[PDB]
Number of protein chains: 2
Amino acid sequence: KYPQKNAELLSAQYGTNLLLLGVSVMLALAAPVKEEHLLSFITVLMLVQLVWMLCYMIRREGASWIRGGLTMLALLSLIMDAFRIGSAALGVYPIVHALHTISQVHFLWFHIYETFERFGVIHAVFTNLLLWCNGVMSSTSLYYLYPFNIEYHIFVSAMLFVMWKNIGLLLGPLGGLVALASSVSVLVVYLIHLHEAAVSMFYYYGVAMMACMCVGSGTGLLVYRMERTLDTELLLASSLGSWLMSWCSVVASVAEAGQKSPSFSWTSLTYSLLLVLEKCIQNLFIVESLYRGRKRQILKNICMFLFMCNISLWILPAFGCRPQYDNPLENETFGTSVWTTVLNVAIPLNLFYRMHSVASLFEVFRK
Amino acid sequence: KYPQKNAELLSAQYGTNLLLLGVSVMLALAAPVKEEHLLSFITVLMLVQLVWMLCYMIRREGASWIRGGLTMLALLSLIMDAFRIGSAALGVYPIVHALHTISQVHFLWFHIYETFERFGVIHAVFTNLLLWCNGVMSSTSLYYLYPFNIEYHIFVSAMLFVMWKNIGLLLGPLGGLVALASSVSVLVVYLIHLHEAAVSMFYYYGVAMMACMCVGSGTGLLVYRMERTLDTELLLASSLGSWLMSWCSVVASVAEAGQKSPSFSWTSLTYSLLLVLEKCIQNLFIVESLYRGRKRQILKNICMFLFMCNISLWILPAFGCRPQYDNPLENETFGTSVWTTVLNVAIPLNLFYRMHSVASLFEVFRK
Ligand SMILES: CC(C)CCC[C@@H](C)[C@H]1CC[C@H]2[C@@H]3CC=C4C[C@@H](OC(=O)CCC(=O)O)CC[C@]4(C)[C@H]3CC[C@]12C
Ligand SMILES: CC(C)CCC[C@@H](C)[C@H]1CC[C@H]2[C@@H]3CC=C4C[C@@H](OC(=O)CCC(=O)O)CC[C@]4(C)[C@H]3CC[C@]12C
Ligand SMILES: CC(C)CCC[C@@H](C)[C@H]1CC[C@H]2[C@@H]3CC=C4C[C@@H](OC(=O)CCC(=O)O)CC[C@]4(C)[C@H]3CC[C@]12C
Ligand SMILES: CC(C)CCC[C@@H](C)[C@H]1CC[C@H]2[C@@H]3CC=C4C[C@@H](OC(=O)CCC(=O)O)CC[C@]4(C)[C@H]3CC[C@]12C
Ligand SMILES: CC(C)CCC[C@@H](C)[C@H]1CC[C@H]2[C@@H]3CC=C4C[C@@H](O)CC[C@]4(C)[C@H]3CC[C@]12C
Ligand SMILES: CC(C)CCC[C@@H](C)[C@H]1CC[C@H]2[C@@H]3CC=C4C[C@@H](O)CC[C@]4(C)[C@H]3CC[C@]12C
Ligand SMILES: Oc1ccc(-c2nnc3n2Cc2ccccc2OC3)cc1
Ligand SMILES: Oc1ccc(-c2nnc3n2Cc2ccccc2OC3)cc1
Ligand SMILES: Oc1ccc(-c2nnc3n2Cc2ccccc2OC3)cc1
Ligand SMILES: Oc1ccc(-c2nnc3n2Cc2ccccc2OC3)cc1
Ligand SMILES: Oc1ccc(-c2nnc3n2Cc2ccccc2OC3)cc1
Ligand SMILES: Oc1ccc(-c2nnc3n2Cc2ccccc2OC3)cc1
């Protein structure tokens, strides 16, 4: 029996104080508070969300890219758990976590207003946000699945928040197929030699692709000039992670350049600035396309090229080719813990952004 | 000659990469990058904003609470600068900063669309946000003015962002006057003895006032139940700082309680939880009032009481009574650098929130 304005503010205050409590626990942990205390806290929050989901289901009883999105990242998370399962907080957390993931997908697939529902969904938003934060701050198969569990817990947090926020074609695919074959070659050569040559190859390949995407998107923008809020916000919020990764690399490269060090190399400076520029241009192209016969064929070739390039760029870190963690300079300017966390944020965000863009470019291409 | 959607996204991307660059510099500094490099970076950004403001002015040539808000906090900032003025980056920064503050107030008072204006205002938003972040991370008069320069640089950042986001009465004043006289007594007694007794007095006084405000706001909510977006967002965003301060204190108090330490005291646990509860209740009361004869007199007495209590609570940290920095427990669980930064965020946010609430309660009272 609350006014809607009070139901929304009270739910927001509950959720934000839940986040700030998680923040307090994480700060206390890094500085009395042990890993078991943070795991126990989030485990309890998952148990609370599970109780809400069960009660909700009892009371109740072109999105294929999004449903297949979280179903794949949840299956990958369940695989990760299965590996971890096979202190009390460490022993219990993966069980509650697996149940949380299973119920979270079941609910979002089939059961996606009262104050009960608003508190439930806000709780879920900040539970998944805290799960992201924990995945980022805290056998060998757990390495490759790491970005997929983290992007699972940022995707689902967005999926839950935005739910209530609302409430001829020749050159394109040829360039795309070449970029994909080259990306696969870079991926396998890098993994086989897991060395320095493969890293340099990776960065030169990256620069070449980022420059080609800048040209493609710029051409599309010129065509539009001479002649959906959530998609823009999701592209920008996700790309911010990669823009921090890039600015950290740029700052470290400039700091090295200022000393006239013999180790300075343009491949760690031009690439990061190019990543920021290309993403700014692509974000503007994609949103312009979403707010909209030679021009049609040109735009289709551009979207097909960018689509394929974004898939190839998603593929690189998605399959284990993440050399940024081993950078000899960024791990000295910021240290290993800061560089590692910045990448732990940026990489799963970069995977999200590179598959978001692929879905938006696909839609633009079809129409 | 940009579409409005592209003008807004491109400006947002410029501003956010400006923030992420400032983030990169601050991380690099804490971990190659010295204080002079961060001061130089922000000094240059202030010079850029000054150039924009001059070009803009050349091209061009119930808000009294807000205009008097930033005019007072800018005069206090100029006083702080005057004290600092009387490495090259340290010598130059206060001059550019003073000019920035003077032009920022001149512009906001008298000169508060083209892409030029959008890039200019977004730059100013993230320049002031970076200035806040620097004031928080990095004679004796500089102590007392510290929260006012920091809240200046968070107030003005909000003032600039929201600009474009938009584009009978017996018991009340008697309780208020008693709360004010008691707050002044606590303030002067604390400062005179600048000791442990004054701190305990402060915390017991705080708890007594927070409980009285909870009763007042709860009564007002009951009256409304038995019978403006930016204001809600500013109250919540500002109160978040105090909710982090409170949860850090609560976590430290619980960690101490879990060890059965003889030093555990309820005054550091009940107060922080009460601060969170009272603010949640008051935020819901104020927004309910903004979205709206015995009931009228009751509501006027409640608003008058809360108005006076929020002034008294603003007065306590505003005049130097900030004992939270000396807490013997929160500075051990989180360390001195983390507890100090959490308070450097929360206190100027608490001052903002406690004068925001006073302006909203004043408006509600008059009508
Ligand atoms: C962007 C929104 C949605 C918030 C999500 C991220 C937060 C949960 C992040 C932001 C800043 C993070 C903190 C930033 C700073 C620190 C201090 C740092 O402390 C040290 O490592 C100090 C080491 C020493 O000197 O002993 C460790 C990480 C920690 C606790 C981080 C934990 C998680 C925080 C609160
Ligand atoms: C919301 C946007 C517009 C603001 C930009 C900043 C945020 C996106 C924050 C939230 C998550 C933060 C990161 C999360 C955690 C850390 C941990 C911290 O590293 C450590 O945990 C250990 C410190 C050490 O011992 O070196 C360094 C800061 C960093 C990378 C933070 C950098 C700033 C981030 C990206
Ligand atoms: C909320 C939005 C609007 C962003 C505004 C705040 C950011 C500018 C904050 C968020 C997290 C902050 C960082 C969090 C973590 C660190 C790591 C910390 O590093 C250490 O102290 C490690 C010490 C050591 O182990 O040697 C110092 C502060 C710093 C750089 C902070 C600098 C400023 C950051 C990026
Ligand atoms: C946007 C909301 C909903 C997310 C909640 C977190 C944010 C509000 C961030 C931005 C500013 C952050 C703070 C800014 C800086 C620091 C510095 C850091 O302390 C240090 O600088 C030194 C670390 C050490 O050596 O102990 C500890 C984290 C803390 C308090 C951060 C805690 C989390 C805050 C409040
Ligand atoms: C559209 C699909 C691909 C979505 C994401 C699924 C990902 C996580 C799957 C796809 C195929 C998998 C890879 C194929 C085989 C190898 C070689 C081995 O030595 C290390 C693991 C590794 C490298 C696997 C890791 C996980 C993997 C990358
Ligand atoms: C509405 C007004 C008050 C807005 C804010 C102005 C503030 C910053 C002004 C008001 C009066 C001032 C105080 C009055 C006198 C003293 C005693 C001296 O030993 C330390 C400084 C100190 C404690 C001053 C600090 C700054 C001050 C707190
Ligand atoms: O056949 C597939 C299906 C999905 C993915 C995938 N994996 N992660 C993500 N998606 C999809 C997605 C959809 C919308 C917005 C963002 C986003 O990014 C997350 C991969 C292969
Ligand atoms: O990989 C990503 C990263 C960020 C977003 C995103 N973009 N806008 C929003 N989020 C997420 C979010 C989550 C919890 C609370 C607030 C909040 O803010 C809304 C999406 C995908
Ligand atoms: O450099 C970055 C920048 C942003 C993130 C990030 N990822 N998810 C979230 N943010 C913060 C954010 C930014 C805009 C809107 C909402 C929101 O909240 C959730 C990470 C690294
Ligand atoms: O006579 C005065 C006038 C202003 C202040 C003051 N000082 N700081 C702040 N204000 C005012 C204010 C107004 C609207 C929203 C927030 C807010 O908070 C900032 C004090 C005495
Ligand atoms: O003391 C405060 C603290 C926060 C707010 C506030 N509330 N909502 C917003 N801000 C400020 C802001 C500043 C820069 C970029 C984005 C942004 O987000 C909007 C106000 C007063
Ligand atoms: O515990 C806290 C929580 C928040 C802040 C803070 N202060 N100013 C800003 N935030 C972050 C924020 C939160 C909501 C909307 C915008 C926004 O951005 C600016 C500080 C301490």
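Our numbering is plain: 1 for the first residue shown, then up by one each step along the chain.
We read in the header that electron microscopy, 3.4 Å was used to get this structure.
In case you wondered, yes, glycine gets a Cβ from its N, Cα and C as well.
Swiss-Prot documents B:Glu151 to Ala (Swiss-Prot position 267) as a published mutagenesis change and attaches the note Complete loss of proton channel activity. Here Swiss-Prot describes B:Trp243 to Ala (Swiss-Prot position 394) as a published mutagenesis experiment; the accompanying note says: Abolishes homodimerization. Impairs surface expression. For the published mutagenesis B:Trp247 to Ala (Swiss-Prot position 398), Swiss-Prot gives the following note: Abolishes homodimerization. Impairs surface expression. The mutagenesis experiment B:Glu278 to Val (Swiss-Prot position 429) is recorded by Swiss-Prot, whose note states: In backstroke; causes otolith agenesis. Annotation of the published mutagenesis B:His356 to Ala (Swiss-Prot position 574) in Swiss-Prot: Abolishes proton channel activity; the original residue is retained in the structure shown.
Feature map: annotations from Swiss-Prot on the structure.
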{"residue": "B:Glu151", "record": "mutagenesis position", "DSSP class": "helix"}
{"residue": "B:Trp243", "record": "mutagenesis position", "DSSP class": "helix"}
{"residue": "B:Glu278", "record": "mutagenesis position", "DSSP class": "helix"}
{"residue": "B:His356", "record": "mutagenesis position", "DSSP class": "helix"}
- Give the sequence-ordered list of residues that share a chain with B:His356 (mutagenesis position), lie 6 or more positions from it, and have CB atoms under 8 Å from its CB. B:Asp231, B:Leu234, B:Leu235, B:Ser238
- Cα of B:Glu151 (mutagenesis position) to Cα of B:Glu278 (mutagenesis position), in Å and rounded, measures 22
- Cross-chain proximity of mutagenesis positions to A (CB under 8 Å), evaluated over B:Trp243, B:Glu278, B:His356: B:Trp243
- State the count of C-beta atoms found within 10 angstroms of the C-beta of B:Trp247 (mutagenesis position), not counting that atom itself. 26
- Report, in whole Å, the straight Cα-to-Cα distance of B:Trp243 (mutagenesis position) from B:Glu278 (mutagenesis position). 11
- Note on the structure: B:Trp243 (mutagenesis position) has its Cβ surrounded, within 10 angstroms, by a count of other Cβ atoms equal to 26
- Item | Chain break of 40 residues - Cα distance B:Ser138 to B:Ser139 (Å, rounded to integer) | 17
- Quick one: among the mutagenesis positions B:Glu151, B:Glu278, which has the most Cβ atoms sitting within 10 Å of its own Cβ? B:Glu151
- Modelling gap (18 residues), B:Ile167/B:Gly168 Cα distance, angstrom: 42
